[PDB]
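Chemist: So that we are looking at the same thing, I have put the structure below in structure tokens.
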Number of protein chains: 2
Amino acid sequence: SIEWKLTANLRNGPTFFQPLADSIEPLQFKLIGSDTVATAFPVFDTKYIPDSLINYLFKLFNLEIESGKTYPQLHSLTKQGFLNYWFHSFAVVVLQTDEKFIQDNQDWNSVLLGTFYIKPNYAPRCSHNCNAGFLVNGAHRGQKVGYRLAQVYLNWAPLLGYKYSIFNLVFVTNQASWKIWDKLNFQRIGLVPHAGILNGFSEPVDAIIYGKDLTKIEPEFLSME
Amino acid sequence: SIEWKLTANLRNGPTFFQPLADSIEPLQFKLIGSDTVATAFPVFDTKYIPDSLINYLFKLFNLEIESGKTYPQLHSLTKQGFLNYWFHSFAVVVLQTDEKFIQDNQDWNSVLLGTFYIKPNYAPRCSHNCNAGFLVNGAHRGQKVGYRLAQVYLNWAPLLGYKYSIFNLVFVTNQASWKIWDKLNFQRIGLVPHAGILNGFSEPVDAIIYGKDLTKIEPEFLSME
Ligand SMILES: [Mg+2]
Ligand SMILES: [Mg+2]
């Protein structure tokens, strides 16, 4: 079956625009500067992925929240809160594997490289703008996983019908700003001063608002080889 | 009793900052270029205001939504959806009266000038940023009600503990942009291209993102006399 990669099953996506593909096929590529193979997988519904992984990601996100430097949340989410948050619409998981399917009961602390969600950033009239949030396994720090996650995003978001990308809060202290978003030609379309009270910072941290046109993307950025 | 104007009863406001006043006292002033008196009232909870008014505002908002030019919603809200939306945290009603209390069963189509909500625009670490949405009774068009609503906002938002104001979507075709926000020195801290599909516009409409520092406001703008 291929129900698990059918755009027909897209929940809570764009109101005014249809998907540009009937399916999202898993995307294989190598980690930057490596011969190690990774595969990105679509997640239209949580049932199409193993519970053990979901529960892993659950913990991964709360650790990221508990660090207090990246996301605006103060507190850790409940399991149901996390499901409603990360899997409200669409998500992606990226695994260190060469297989074109997700296998059960894997050692996620090794195999899980990263994940992100994609949802409409606004209500229906503006729902062609998508938002995304990203997480990288800390065990795979320093391997440029976040950059690859962004390329996958650039490849897949438009396929869901999105025409433009919005990140509402990217903290200047977040190295993804200059390591990734700037590198991929995401525009800093705004700045919020003193936006966030963050763990380990005496003063409030400014936040960047990033935008990008998903209809006019640089092939250089789309290519994973 | 004065429970109805106690900041102690503020629901779902800022996590890190307390109110600067123990109460919000109703604010009287005149409509611009007029001797007609208006009074602004705090709403910390819907129980402190008459149902007939709430039901009026309910309809007023859905008309505004149905126009399809100002808000991102496509569809009219249910009564419970509207309550959860407009009264999630704080709200204000502005009435054409000289009284310092809200009276029941009034002719709102005449007496209701306008309303707005104030809530945190983000989760806790960034919850000192407030969002607001405004509505003016169409029967009082052309009387500069929206400008006064903004001045009330500027007076009261900081009192709730907010330090900065964010409007995430103000459509360029919305005359409030230049009639009000620009006039009151709200900065256009960003722009989203083609943000919204709007009723009566062939092409997508850009949206402005407005910010303002609520700790350093111009007294000129705060004064209602
Ligand atoms: Mg196909
Ligand atoms: Mg007092």
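Swiss-Prot numbering applies to chain B: residues 5-229, in that order.
Each Cβ is built from the backbone N, Cα and C atoms, and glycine gets one as well.
According to Swiss-Prot, the protein has these features:
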type	residues	note
DOMAIN	B:65-219	domain 'N-acetyltransferase'
VARIANT	B:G85 to E	In allele MPR2
MUTAGEN	B:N135 to D	Abolishes AZC acetyltransferase activity
MUTAGEN	B:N135 to A	Increases the KM for AZC 20-fold
BINDING	B:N135, B:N172, B:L173	substrate binding site
MUTAGEN	B:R145 to A	Abolishes acetyltransferase activity
BINDING	B:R145, B:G146, B:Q147, B:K148, B:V149, B:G150	CoA binding site
MUTAGEN	B:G146 to A	No effect
MUTAGEN	B:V149 to A	Abolishes acetyltransferase activity
MUTAGEN	B:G150 to A	Abolishes acetyltransferase activity
MUTAGEN	B:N178 to A	Causes a 40-fold reduction in the apparent kcat value
Chemist: According to DSSP, does B:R145 (mutagenesis position) sit in a helix, a strand, or coil?
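Modeler: In three-state terms, B:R145 (mutagenesis position) counts as coil.
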Chemist: Compared by Cα position, which of the binding-site residues B:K148, B:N172, B:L173 is the closest one to B:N135 (mutagenesis position)?
Modeler: B:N172
Chemist: For B:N135 (mutagenesis position), what is the secondary structure state per DSSP, taken as helix, strand or coil?
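Modeler: Reduced to three states, the DSSP call for B:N135 (mutagenesis position) is strand.
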Chemist: C-alpha of B:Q147 (CoA binding site) to C-alpha of B:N172 (substrate binding site): distance in Å?
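Modeler: B:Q147 (CoA binding site) and B:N172 (substrate binding site) have their Cα atoms 26 Å apart.
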Chemist: I want to verify one value. Collapsing DSSP to three states, which class is B:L173 (substrate binding site)?
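Modeler: In three-state terms, B:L173 (substrate binding site) counts as strand.
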Chemist: Out of B:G85, B:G146, B:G150, B:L173, which recorded positions come under 8 Å of chain A, measuring Cβ to Cβ?
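Modeler: Contact set vs A: B:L173.
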Chemist: Max CA to CA distance in Å over the substrate-binding set B:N135, B:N172, B:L173?
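Modeler: Between the outermost Cα atoms of B:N135, B:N172, B:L173, the distance is 10 Å.
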Chemist: Using the recorded substrate site (B:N135, B:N172, B:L173) as reference, state which further residues of the same chain have their Cβ within 8 Å of the centre of those residues' Cβ atoms, listed in sequence order.
Modeler: B:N125, B:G137, B:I170, B:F171, B:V174, B:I213
Chemist: Give the sequence-ordered list of residues that share a chain with B:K148 (CoA binding site), lie 6 or more positions from it, and have CB atoms under 8 Å from its CB.
Modeler: B:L35, B:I36, B:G37
Chemist: Name the one residue among B:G85, B:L173, B:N178 whose Cα is closest in three-dimensional space to that of B:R145 (mutagenesis position); these are the recorded positions.
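Modeler: Of the recorded positions B:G85, B:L173, B:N178, B:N178 has its Cα closest to that of B:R145 (mutagenesis position).
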Chemist: Let's check the environment of B:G85 (variant position): how many other CB atoms sit within 10 Å of its CB?
Modeler: 13
Chemist: Specify the count of other C-beta atoms within 10 Å of the C-beta of B:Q147 (CoA binding site).
Modeler: 20
Chemist: With B:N172 (substrate binding site) as the reference Cα, tell me which of the recorded positions B:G85, B:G146, B:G150, B:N178 is the closest one.
Modeler: B:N178
Chemist: Enumerate same-chain residues with a sequence separation of six or more from B:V149 (mutagenesis position) and a Cβ-Cβ distance below 8 A; give 'none' if the list is empty.
Modeler: B:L35, B:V98, B:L117, B:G118, B:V140, B:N141
Chemist: Would you mind checking how many other C-beta atoms are within 10 angstroms of the C-beta on B:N172 (substrate binding site)?
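Modeler: So the Cβ neighbour count for B:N172 (substrate binding site) comes to 22.
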